[PDB]
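Novice: Right, I'll just put the structure down here and ask away after.
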Amino acid sequence: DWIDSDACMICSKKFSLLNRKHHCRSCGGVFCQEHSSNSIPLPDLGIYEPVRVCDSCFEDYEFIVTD
Ligand SMILES: [Zn+2]
Ligand SMILES: [Zn+2]
């Protein structure tokens with residue numbers, strides 16, 4: 001499920017203490033803060049409080065909510 005890498009999957013900037021690593025709880029990828037600034041619940045995983053997701057997973061969720 002979760003993978004790891006040394007850089008953001010969207011912008012390829014390398015993580016460091018000044019640009020920390022974060023995982024998307026929906027897709028398992030790694031992203032910088034700028035590309036994972038939103039959080040959403042993941043009911044299909046039994047998670048009902050907002051957890052961090054990447055922009056792509058956030059859009060997917062938002063599309064379902066306002067469909
Ligand atoms: Zn990034
Ligand atoms: Zn994601």
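Numbers run from 1 along the shown chain.
The way this entry was determined, per its header, is X-ray crystallography, 1.1 Å.
From the backbone N, Cα and C atoms, a Cβ is placed for every residue, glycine too.
Pasting the relevant annotations from Swiss-Prot:
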- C8, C11, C32, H35: Zn(2+) 1 binding site (BINDING)
- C24, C27, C54, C57: Zn(2+) 2 binding site (BINDING)
- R25 to A (Swiss-Prot position 193): Decreases the association to PtdIns(3)P containing membranes (MUTAGEN)
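On this model, are these features tucked inside or out on the surface, and what's nearby?
Specialist: In the three-state DSSP assignment, the secondary structure recorded for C11 (Zn(2+) 1 binding site) is coil. If you take the C-beta of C11 (Zn(2+) 1 binding site) and look for same-chain residues 6 or more apart in sequence within under 8 angstroms, you find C32, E34, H35.
The DSSP secondary structure for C57 (Zn(2+) 2 binding site) is helix.
Within 10 Å of the Cβ of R25 (mutagenesis position) there are 21 other Cβ atoms, across all protein chains.
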Novice: Name, in the order they occur in the sequence, the residues of the same chain whose CB lies under 8 A from the CB of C27 (Zn(2+) 2 binding site) and which sit 6 or more residues away.
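Specialist: Set apart from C27 (Zn(2+) 2 binding site) by at least 6 residues yet with Cβ under 8 Å, we have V53, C54, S56, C57.
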Novice: Any of the binding-site residues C8, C11, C24, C32 with a C-beta atom under 6 A from ligand 1? Give them in order, or none.
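Specialist: What lies within reach of ligand 1, judged by Cβ under 6 Å, is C8, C11, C32.
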Novice: Do you know which of the binding-site residues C8, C24, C27 end up with C-beta under 6 Å from ligand 2?
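Specialist: Among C8, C24, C27, near ligand 2: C24, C27.
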